[PDB]
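Peer 1: Encoded as structure tokens, here's the structure I'll be asking about.
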2 protein chains.
Amino acid sequence: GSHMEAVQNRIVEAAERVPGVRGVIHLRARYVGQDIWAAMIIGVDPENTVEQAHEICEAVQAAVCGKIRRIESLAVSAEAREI
Amino acid sequence: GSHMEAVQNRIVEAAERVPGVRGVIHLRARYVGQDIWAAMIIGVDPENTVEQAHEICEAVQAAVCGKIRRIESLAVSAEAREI
């Protein structure tokens, strides 16, 4: 089941190129029919505001849903990640 | 099924008395055996930091699990709420 490993990779790469994302902490993805439904946690600067972290999450969603073909549901939340 | 409405009320009141919580936005609660498992979204100042919002969520968890008897699982996340 490695068509899923390929896709997870592209999702991770896609997300990380959005401003403010410091790593994908967590990504769950499953096939629903021919579609992918995913849920993601991104690391963000602990000192970003809550409203900034929301904006980053939305940009990640737009970027991934925009770029990655079979993704039809993506939930994105944020956690503090110091690096 | 109104032993659940009573408990949801006490959870909401409990959470709202934690510093930085501006309303409970969402609370899902279910009985697992004789226990309650719940998941909650609190409103917080959009200008709090991410790390502050984490701390508020943890204080809500400590407060609710500490005070409300049959709750054995509580997940708490934060969303921006301007008021």
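Easy rule for this one: first residue shown is 1, then count along the chain.
Method of determination (from the header): X-ray crystallography, 2.0 Å.
Each Cβ is built from the backbone N, Cα and C atoms, and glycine gets one as well.
When I checked Swiss-Prot for this same protein, it listed these features:
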- B:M40 to L (Swiss-Prot position 250): CTD behaves like wild-type (MUTAGEN)
- B:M40 to P (Swiss-Prot position 250): Severely impaired magnetic response, cells make very few, small magnetite particles, less MamB and MamM protein accumulate. CTD no longer dimerizes, CTD has cannot fold properly and is unstable (MUTAGEN)
- B:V50 to G (Swiss-Prot position 260): Nearly wild-type magnetic response (MUTAGEN)
- B:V50 to W (Swiss-Prot position 260): Significantly reduced magnetic response, many fewer, much smaller magnetite crystals formed, still stabilizes MamB, CTD dimerizes, binds fewer cations (MUTAGEN)
- B:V50 to P (Swiss-Prot position 260): CTD dimerizes, binds fewer cations. Loss of magnetic response, still stabilizes MamB (MUTAGEN)
- B:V50 to R (Swiss-Prot position 260): Loss of magnetic response, still stabilizes MamB, CTD dimerizes, binds cations, dimer interface is tighter and twisted (MUTAGEN)
- B:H54: Fe cation 2 binding site (BINDING)
- B:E79 to A (Swiss-Prot position 289): Nearly wild-type magnetic response, fewer magnetite crystals of normal size and shape (MUTAGEN)
- B:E79: Fe cation 3 binding site (BINDING)
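Could you tell me the structural context for the features on the list?
Peer 2: Counted within 10 Å of its Cβ, the other Cβ atoms near B:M40 (mutagenesis position) come to 23, all protein chains included.
DSSP assigns B:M40 (mutagenesis position) to a strand segment in the three-state reduction.
Long-range Cβ neighbours of B:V50 (mutagenesis position) (same chain, at least 6 residues apart, Cβ-Cβ under 8 Å): none.
Following the DSSP three-state reduction, the secondary structure of B:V50 (mutagenesis position) is helix.
Around B:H54 (Fe cation 2 binding site), the C-beta neighbours below 8 angstroms that are at least 6 residues distant in the chain are B:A78.
B:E79 (mutagenesis position) is surrounded by 19 other CB atoms, counting those within 10 A of its CB over all protein chains shown. Under the three-state DSSP scheme, B:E79 (mutagenesis position) falls in the strand class.
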Peer 1: So which of the recorded positions B:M40, B:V50, B:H54 end up next to chain A, with Cβ to Cβ under 8 Å?
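Peer 2: Cβ contacts with chain A under 8 Å: B:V50, B:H54.
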